[PDB]
Amino acid sequence: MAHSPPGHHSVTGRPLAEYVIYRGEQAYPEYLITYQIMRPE
Amino acid sequence: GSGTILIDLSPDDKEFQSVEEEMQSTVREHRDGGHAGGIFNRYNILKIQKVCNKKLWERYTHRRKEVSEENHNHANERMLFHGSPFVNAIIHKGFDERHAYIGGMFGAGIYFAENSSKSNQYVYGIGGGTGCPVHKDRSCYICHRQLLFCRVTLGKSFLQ
Ligand SMILES: CCOc1ccc(-c2nnc([C@H]3C[C@H](NC(=O)c4cccc5nccnc45)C3)n2-c2ccccc2F)nc1
Ligand SMILES: [Zn+2]
């Protein structure tokens, strides 16, 4: 797909839930999280 | 419902004659020898109507400004012809890229031309589809066609 299907604004899949938008202005990058993955004990 | 009003322009109106002259003067001989759009050097111009829709205009001017600010305060706005089987939908609902045919050589986009005879090739579909609905004739002289003469924001255009 290049864009949302006709009548739609996004795509949701489960190949866990993933959400896809085809226009950058349909998301605001509200929080920046700086982190490391933790080595499990 | 639709907030689109169609304003019928008089043949004696300068605005009519300007759009009329652009339509007639931008006809060219095509490589397919009239296969897609039919054999003609001229049109019978039946009607020219100003499409008035506040919602669609404000949507356009908003995007035009966004593009303008992205391209050194230059919209790179052009008046261009559009042909497709969906003109009746577009005048009411506006242009919708979600219906763009991906098989096109320039990808999933909406196509415009500065030659009216080019846009005429797409009125009944890609390569003129199966021609007019009544006679199944790509070169039909009887059935009425519709083009749009559109205000188009090109901004920074990529050459292919
Ligand atoms: C060799 C090059 O090939 C080509 C040539 C031309 C095209 C092409 N360019 N634009 C379109 C239409 C317009 C768009 N649809 C709507 O704007 C729409 C809005 C509102 C409601 C709708 N409802 C249904 C459908 N569309 C709309 C697509 N096309 C185009 C696309 C498919 C078939 C013929 C076409 F001319 N694409 C490729
Ligand atoms: Zn016909």
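Numbers in chain B track Swiss-Prot; the residues on display, in order, are 950-1109.
Every residue, even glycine, has its Cβ placed from backbone N, Cα and C.
For B:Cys1081, B:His1084, B:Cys1089, B:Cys1092, the entry in Swiss-Prot reads Zn(2+) binding site. There are 13 other Cβ atoms within 10 Å of the Cβ belonging to B:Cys1092 (Zn(2+) binding site). In the three-state DSSP reading, B:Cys1092 (Zn(2+) binding site) counts as coil.
Annotation of the mutagenesis experiment B:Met1054 to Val in Swiss-Prot: Loss of activity. Sequence-distant neighbours of B:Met1054 (mutagenesis position): residues of the same chain at least 6 apart with a C-beta under 8 Å from its C-beta are B:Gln1109.
Closeness to ligand 2 is met by B:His1084, B:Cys1089, B:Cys1092, these being the recorded positions among B:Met1054, B:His1084, B:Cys1089, B:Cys1092 whose Cβ falls under 6 Å from the molecule. Taking the mean position of the Cβ atoms of B:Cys1081, B:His1084, B:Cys1089, B:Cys1092 as the Zn(2+) site, the remaining same-chain residues with a Cβ inside 8 Å of that point are B:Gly1080, B:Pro1082, B:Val1083, B:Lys1085, B:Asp1086, B:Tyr1090, B:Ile1091.
Long-range Cβ proximity for B:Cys1081 (Zn(2+) binding site), meaning a same-chain Cβ under 8 A and a gap of 6 or more residues, is found for B:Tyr1073, B:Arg1087, B:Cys1089, B:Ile1091, B:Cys1092.
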